[PDB]
Amino acid sequence: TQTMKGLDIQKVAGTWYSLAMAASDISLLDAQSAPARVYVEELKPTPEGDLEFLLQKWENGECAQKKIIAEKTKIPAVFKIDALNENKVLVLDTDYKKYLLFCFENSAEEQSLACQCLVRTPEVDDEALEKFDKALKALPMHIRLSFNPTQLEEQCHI
Amino acid sequence: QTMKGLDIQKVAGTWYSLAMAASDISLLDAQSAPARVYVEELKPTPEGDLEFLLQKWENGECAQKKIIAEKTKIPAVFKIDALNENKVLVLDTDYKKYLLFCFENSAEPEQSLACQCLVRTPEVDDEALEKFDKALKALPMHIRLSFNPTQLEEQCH
Ligand SMILES: CNCCCN1c2ccccc2CCc2ccccc21
Ligand SMILES: CNCCCN1c2ccccc2CCc2ccccc21
Ligand SMILES: CNCCCN1c2ccccc2CCc2ccccc21
Ligand SMILES: CNCCCN1c2ccccc2CCc2ccccc21
Ligand SMILES: [Cl-]
């Protein structure tokens, strides 16, 4: 999976909206509480070059928040979120101003992938979705979801 | 959108649901979701109607359902109900490999679409999925699923 060249995380800081998601397995995304059904509300780069994700997810009939620190590696667009190196964040592309494309990747067994198209403003951006679909063309996706602007403004995209 | 020169005698026989898409995430986001239905068979009637033999997951088992799509004055457009709220639109087929169709509902407040890519054998057909993806580019879909060959053989499960 080819990641972005020359990523500057200092330029991705701020509030984002999960506009579209795709995954390698239907059960990762289909249910309201599916394991990879997580909404990115904020990206915070650290001075050390880590990227904090502020996530929301539906659990037990409520919206819950979680911070995930993705730690820097030798590749600037590849981050690790476990000490066992099975689970990664891959940044595929961004223009910084409008959209960011990233994947959660698990390579422990069958690779697992869950990818998102983030936008800076809670509107549909057809350019961002086109770039998302082109980025995914090489990957073995079996489910895609896309959200409307009303959903983008609500906790857990209700 | 709907194809020219449909011959319903040639769509007869065994199919498999390779891919599904819908206008609303809640139509497809569970085995229990209303549009999560697998086509087993199409049967043309002598009167030019098309019977859909369907399976749906209910409480951990496949339940079978037959819907009659009755012919209308527009080719490749079939009505399911007497009130004309529910329709089958046949978009395209080559008869021998794939069939693309959509269920449509126009009850207020919002129109619903749920489309499928059917294939003749329980194998992944990238050409069929590409034709399905091109057909969907014009429609306002918010969820899409495709099945692997294990899922294609195991019906609703
Ligand atoms: C018990 N189920 C685990 C999933 C919960 N999860 C949450 C919770 C709220 C928002 C996002 C996430 C995603 C990842 C994560 C990471 C660590 C603990 C819980 C969670
Ligand atoms: C694969 N086990 C955890 C499933 C959810 N998970 C995913 C999903 C796909 C690929 C990788 C990962 C690991 C990290 C992660 C982070 C936040 C939510 C879900 C997930
Ligand atoms: C493996 N490539 C499949 C490409 C088309 N496909 C997409 C597209 C983007 C994200 C996910 C998917 C998987 C399911 C699917 C279903 C129906 C039409 C296209 C697609
Ligand atoms: C709750 N909506 C109707 C139930 C599902 N339904 C759909 C779904 C989307 C669009 C049209 C229709 C029409 C009828 C029909 C027929 C067979 C399976 C599902 C559906
Ligand atoms: Cl979608």
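Note that chain B is numbered according to Swiss-Prot, with residues 21-177 shown in order.
Cβ coordinates come from backbone N, Cα and C, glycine included.
Residues near B:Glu61 (variant position) in space but far in sequence (CB under 8 A, at least 6 apart, same chain), listed by position: B:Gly33, B:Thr34, B:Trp35, B:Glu71, B:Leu73. One natural variant catalogued in Swiss-Prot, B:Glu61 to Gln, is accompanied by this note: In variant D.
Swiss-Prot documents B:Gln75 to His as a naturally occurring variant and attaches the note In variant C; found only in the Jersey breed. In the three-state DSSP classification, B:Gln75 (variant position) falls within a strand.
Here Swiss-Prot notes a natural variant, B:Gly80 to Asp, with the remark: In variant A. Mapped onto three states, the DSSP output places B:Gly80 (variant position) in coil.
When secondary structure is read from DSSP and collapsed to three states, B:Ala134 (variant position) falls in the strand class. A natural variant is reported in Swiss-Prot for this position, B:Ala134 to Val, and the note states: In variant A.
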Cβ under 6 Å from an atom of ligand 4: which of these variant positions qualify? The list is B:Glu61, B:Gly80, B:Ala134.
B:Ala134
Nonlocal neighbours by CB distance (under 8 Å) for B:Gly80 (variant position), same chain, sequence gap 6 or more:
none
In sequence order, which residues at least six apart in the same chain have a CB under 8 Å from the CB of B:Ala134 (variant position)?
B:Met40, B:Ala41, B:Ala42, B:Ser43, B:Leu47, B:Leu48, B:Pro54, B:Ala55, B:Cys122, B:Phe123
